[PDB]
Amino acid sequence: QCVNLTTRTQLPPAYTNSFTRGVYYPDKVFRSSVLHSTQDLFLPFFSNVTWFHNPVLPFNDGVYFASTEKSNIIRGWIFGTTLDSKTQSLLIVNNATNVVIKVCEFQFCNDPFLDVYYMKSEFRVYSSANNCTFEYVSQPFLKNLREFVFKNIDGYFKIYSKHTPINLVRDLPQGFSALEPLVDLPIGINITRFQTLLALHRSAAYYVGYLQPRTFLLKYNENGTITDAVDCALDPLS
Amino acid sequence: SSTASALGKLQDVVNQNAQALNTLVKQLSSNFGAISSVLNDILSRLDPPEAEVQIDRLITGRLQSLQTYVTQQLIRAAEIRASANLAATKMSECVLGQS
Amino acid sequence: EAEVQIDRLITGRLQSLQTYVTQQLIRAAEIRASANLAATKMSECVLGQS
Amino acid sequence: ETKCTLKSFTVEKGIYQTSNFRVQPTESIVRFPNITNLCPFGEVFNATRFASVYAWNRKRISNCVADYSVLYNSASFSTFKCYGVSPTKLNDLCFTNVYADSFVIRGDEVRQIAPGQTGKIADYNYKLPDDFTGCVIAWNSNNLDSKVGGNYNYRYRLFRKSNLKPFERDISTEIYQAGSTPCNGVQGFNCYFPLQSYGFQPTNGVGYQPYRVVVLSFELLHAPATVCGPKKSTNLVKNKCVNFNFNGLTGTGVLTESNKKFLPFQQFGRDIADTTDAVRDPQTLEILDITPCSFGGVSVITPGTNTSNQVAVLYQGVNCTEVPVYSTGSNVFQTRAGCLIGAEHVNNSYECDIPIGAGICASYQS
Amino acid sequence: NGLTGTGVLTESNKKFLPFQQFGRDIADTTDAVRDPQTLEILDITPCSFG
Amino acid sequence: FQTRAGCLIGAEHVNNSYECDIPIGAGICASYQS
Amino acid sequence: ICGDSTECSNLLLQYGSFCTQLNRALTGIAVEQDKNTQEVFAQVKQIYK
Amino acid sequence: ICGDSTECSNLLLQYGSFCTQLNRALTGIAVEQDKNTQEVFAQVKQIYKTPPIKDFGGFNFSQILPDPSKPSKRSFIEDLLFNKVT
Amino acid sequence: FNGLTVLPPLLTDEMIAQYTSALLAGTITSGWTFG
Ligand SMILES: *[C@@H]1O[C@H](CO)[C@@H](O[C@@H]2O[C@H](CO)[C@@H](O[C@@H]3O[C@H](CO)[C@@H](O)[C@H](O)[C@@H]3O)[C@H](O)[C@H]2NC(C)=O)[C@H](O)[C@H]1NC(C)=O
Ligand SMILES: *[C@@H]1O[C@H](CO)[C@@H](O[C@@H]2O[C@H](CO)[C@@H](O)[C@H](O)[C@H]2NC(C)=O)[C@H](O)[C@H]1NC(C)=O
Ligand SMILES: *[C@@H]1O[C@H](CO)[C@@H](O[C@@H]2O[C@H](CO)[C@@H](O)[C@H](O)[C@H]2NC(C)=O)[C@H](O)[C@H]1NC(C)=O
Ligand SMILES: *[C@@H]1O[C@H](CO)[C@@H](O[C@@H]2O[C@H](CO)[C@@H](O)[C@H](O)[C@H]2NC(C)=O)[C@H](O)[C@H]1NC(C)=O
Ligand SMILES: *[C@@H]1O[C@H](CO)[C@@H](O[C@@H]2O[C@H](CO)[C@@H](O)[C@H](O)[C@H]2NC(C)=O)[C@H](O)[C@H]1NC(C)=O
Ligand SMILES: *[C@@H]1O[C@H](CO)[C@@H](O[C@@H]2O[C@H](CO)[C@@H](O)[C@H](O)[C@H]2NC(C)=O)[C@H](O)[C@H]1NC(C)=O
Ligand SMILES: *[C@@H]1O[C@H](CO)[C@@H](O[C@@H]2O[C@H](CO)[C@@H](O)[C@H](O)[C@H]2NC(C)=O)[C@H](O)[C@H]1NC(C)=O
Ligand SMILES: *[C@@H]1O[C@H](CO)[C@@H](O)[C@H](O)[C@H]1NC(C)=O
Ligand SMILES: *[C@@H]1O[C@H](CO)[C@@H](O)[C@H](O)[C@H]1NC(C)=O
Ligand SMILES: *[C@@H]1O[C@H](CO)[C@@H](O)[C@H](O)[C@H]1NC(C)=O
Ligand SMILES: *[C@@H]1O[C@H](CO)[C@@H](O)[C@H](O)[C@H]1NC(C)=O
Ligand SMILES: *[C@@H]1O[C@H](CO)[C@@H](O)[C@H](O)[C@H]1NC(C)=O
């Protein structure tokens, strides 16, 4: 039970720099005060990250999602190919309580939406859920810079997360921080596209980037926390 | 006391030895054509009639690496011995007398 | 099967290259010794009387 | 030993090297998280109804404690053929995300279920990948799935445009046109129904009696394994040379308390050159340190067979704490080079006769 | 004509004789070919690298 | 710049003659000043 | 040993770091030759005429 | 190459004697290092001591003479060399 | 050429001849004091 919208709102597709963000722990090994070189999927340094002020975008190999969020408006995401009951679909939601991950052939309309009523109770993002596969519930995920990394390899859906308090207004911070692993889902899907979830006031600025396979060098301090990195295919000095 | 990089020769000899040991110990993490890089896994995962082949591949690869390391060590030792002979001659001539 | 054929070629060529490198190392060491002898000979028998 | 290694009946004065020694392990320890749910196999092996081969039933099993002895000892299984690993060793491993597929096929078709195999079912109903790892089980169901009137509820695909990629499911029932004229969903000349049914009868000979087939697919090293075998957890000894099997990761050494500070999502760590040195036990969630068990070469110091026959024994780079008939012997001395037995220390300083190391050496008197 | 490989091709003044189809210098390294369509002589040299 | 040793980019040549800091080859080498 | 073949490179890279240490010696040889020439001939500080 | 495995040792055993001579070289290398140091430095028969008073015609040798105050019994330059290199 | 290369020497022949000439002039004129 969902409807269309009159205002075909336009979010300007801004382009800006990535600087030195988009680094995550690749394995489950503790290393102290050592330089380690590894080749994997990463976001290239000083790339072009896109800025929105929920159109369908390709998933490709993997995605990186950043939000300079205030008050935690965003609720979740949708994953699939055709986004209908014909094809198996994935849906992640994070309301005020524990998160919900569903793997079902949801019937999706144009603009899914959660609504807020002015005592928070409304859920009509989709219409029908015929055949469900997997269900997951865990702790809730949510000025506030939230960074997420989504990957899907050999039937495994890996999600990495990082939270930071920020004070700068517009530009992406020129700092370094590694995204600790968040969750892995042992379900194999042929996902190719993704969406964004907004809880409109029933009484939008974020950054997105892609990934590429390349080699990096990481530095581990005495306490086993990543503190610096270097991208190989960036410069002759690199 | 002040100038740096005044002891390059000893430092580079030590660095060469450390690098040789490091690469030799690093060479143990290669498949060499087998199914795994660790011996216990292949011993505990399958029937000996194939474990012999896997162990044979591991043995030949590791033997080659060890032989290469030994040859390099011999060459470096010969060079060091020649340098030591030169130093001994200088000590005998320019200290216990006037050259 | 090209995998097996390339494996044979690879091991043979690698062994040959290793042998060549070892021979080059020995010859370079001998040449360096000769160069040192020449240097000391020129330092002693040219810049002064021996 | 010196005479044997030197290959002579006479020995000159000096120090010689004979062999090596190591500290052997004493006992074994295994640590596993206390998970006791029994992994469900009866619901898939002792089930009542089995789906048809063209609709093979697939189940994903994870996070369970499974036993394979009950499968291995039973004689009811006609074919028990495992590919990736030896059968007798499935009880000694751990995985996650295991797959079980079940169906029923003709008696003669069991050979068609094999990697890199061709036939009718093998390329139209079920396909095994060329890199398949796992195992296949087949047994008899003549007295369970055969009626006197004949069972016709089991079917299989007979026609398709092309082959099937490995591990695919097809359920579409559309008229197949083998001729050069549209059929418009009318079963007639040169227009055959894609499915066909079996004629299982108790009088049918072998190669026609129905068989029940289940295949198990494993994985190796994609995540921290959760589908372990029937292992009994043990206690934790410390400060002794033992071997360990921490959650499947095995190795020998001595375990000590650690002050290393992990981060809440690792289980083990390494220092350099892929040498694991730290682990976290699943039960206590405590970080430990692994040190290789002591080892070293042995040396014999002799003043010459021509003079006497008493010798001294040196262990190189070994603390005089666990040496072991020469366990106590005479006054045992500890040196920077290791431990020396068979000689008496003095406070004198003479010319060196038989060099030993670290600035010290021995001589004859004793 | 079934002989495959990479490189750069130039006009050549090497003198074939009507029964040769290709020419190699040493260590079975083909250097010249005679194209079937034109029956002319060419030279092939490897692309630069370093 | 093009030298007997190959091609060098990112550097500017002069017509002076100094001591050698970082040897390059063919009797020429570079130094810092740029 | 490969002659610009992707399959050959993929097969080779599982043999370990043989080629890095193989190449690490010829450069040392060349530097040693240069040092030999420099120390055998450059024995003066001023060019005379 | 075996890491305390009986099967690996048995399989290696049928390669003849390679590791005997492989192990027989490092010991020789160590002995060469020892004899090199001994022949380089042991050049005198008796240990000499300077007189307690030092009047060497005006030359000041306090920089090179050993320091009894330091436990290492090393001179200033020797300590500088020992400390500078890592 | 199938993967093998030759590098040029750092010192050309001209500077070697220059060094030889300088040494020869120094030893003829100044004897050995210049050493
Ligand atoms: C499917 O059902 C059959 C029939 O019950 C199971 O076979 C039977 O399993 C039980 C339990 O494991 C066996 O009982 C035990 O047998 C051993 C060996 O004789 C004995 O030492 C124990 O004290 C206990 O009695 C039983 O022998 C075995 N066979 C029969 C004819 O009953 C089978 O295990 C089931 N399979 C699955 C996957 O559920
Ligand atoms: C995963 O989904 C994509 C599309 O969501 C599939 O790509 C399609 O493949 C067919 C077959 O060649 C093409 O006709 C379509 O044009 C493709 N669409 C797109 C958007 O690329 C892909 O085949 C699927 N993969 C699997 C393994 O199911
Ligand atoms: C979800 O699964 C159900 C399983 O019942 C599918 O429903 C069946 O679909 C077939 C298609 O021909 C019908 O013949 C059956 O009558 C349906 N059974 C019902 C409705 O109980 C359903 O098709 C699946 N979803 C999708 C999108 O295919
Ligand atoms: C947030 O979403 C959950 C999704 O399950 C809603 O459902 C409740 O979740 C809590 C937490 O486990 C359960 O204890 C309740 O029983 C669930 N209720 C129902 C009806 O399923 C939850 O209500 C949502 N919270 C909001 C909207 O404030
Ligand atoms: C790395 O870990 C060490 C050890 O825990 C930290 O050192 C301590 O840090 C706390 C927190 O500020 C101080 O209260 C202690 O006084 C520190 N111990 C000292 C100085 O001996 C260290 O801060 C951590 N981080 C870094 C970058 O080293
Ligand atoms: C040989 O082992 C003993 C036993 O551990 C060592 O003695 C320990 O030494 C450490 C370091 O001084 C002390 O902290 C312990 O209290 C000592 N324990 C005992 C029981 O004595 C001894 O130091 C070791 N020998 C060498 C040369 O390392
Ligand atoms: C030799 O030189 C040392 C230092 O160059 C002299 O020692 C210094 O003496 C002055 C005056 O007594 C002190 O202020 C310094 O602190 C001393 N320095 C050191 C390093 O000892 C020493 O006196 C000189 N000896 C003679 C005989 O002249
Ligand atoms: C992104 O691309 C646009 C052109 O499409 C360019 O103007 C902008 O500078 C780029 N931003 C980067 C590279 O950070
Ligand atoms: C071991 O079992 C006890 C029994 O209560 C439990 O408290 C403990 O958490 C278990 N250890 C684990 C799960 O690592
Ligand atoms: C050493 O042996 C020889 C004969 O083998 C013997 O003549 C000599 O006396 C012996 N010397 C000592 C000190 O025993
Ligand atoms: C002599 O050495 C022994 C060790 O065997 C020691 O116990 C004793 O105190 C020493 N005596 C003197 C006077 O140094
Ligand atoms: C066909 O090939 C022959 C021989 O190479 C040549 O003489 C002739 O011109 C060619 N004809 C065409 C149409 O290419």
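Using Swiss-Prot numbers, chain H covers 742-827, in order.
The way this entry was determined, per its header, is electron microscopy, 3.2 Å.
Even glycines carry a Cβ here, placed using N, Cα and C.
Among the natural variants in Swiss-Prot, H:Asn764 to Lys has the note: In strain: Omicron/BA.1, Omicron/BA.2, Omicron/BA.2.12.1, Omicron/BA.2.75, Omicron/BA.4, Omicron/BA.5, Omicron/BQ.1.1, Omicron/XBB.1.5, Omicron/EG.5.1. The residue drawn here is the original one. Here Swiss-Prot notes a natural variant, H:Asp796 to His, with the remark: In strain: B.1.1.318. According to Swiss-Prot, the natural variant H:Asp796 to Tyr carries the following note: In strain: 19B/501Y, Omicron/BA.1, Omicron/BA.2, Omicron/BA.2.12.1, Omicron/BA.2.75, Omicron/BA.4, Omicron/BA.5, Omicron/BQ.1.1, Omicron/XBB.1.5, Omicron/EG.5.1.
Just so you know, the Cβ of H:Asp796 (variant position) picks up 7 other Cβ atoms within 10 Å once every protein chain is counted. The two recorded residues, H:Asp796 (variant position) and H:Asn764 (variant position), have Cα atoms 56 Å apart. Following the DSSP three-state reduction, the secondary structure of H:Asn764 (variant position) is helix. H:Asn764 (variant position) has a Cβ environment of 12 other Cβ atoms inside 10 Å.
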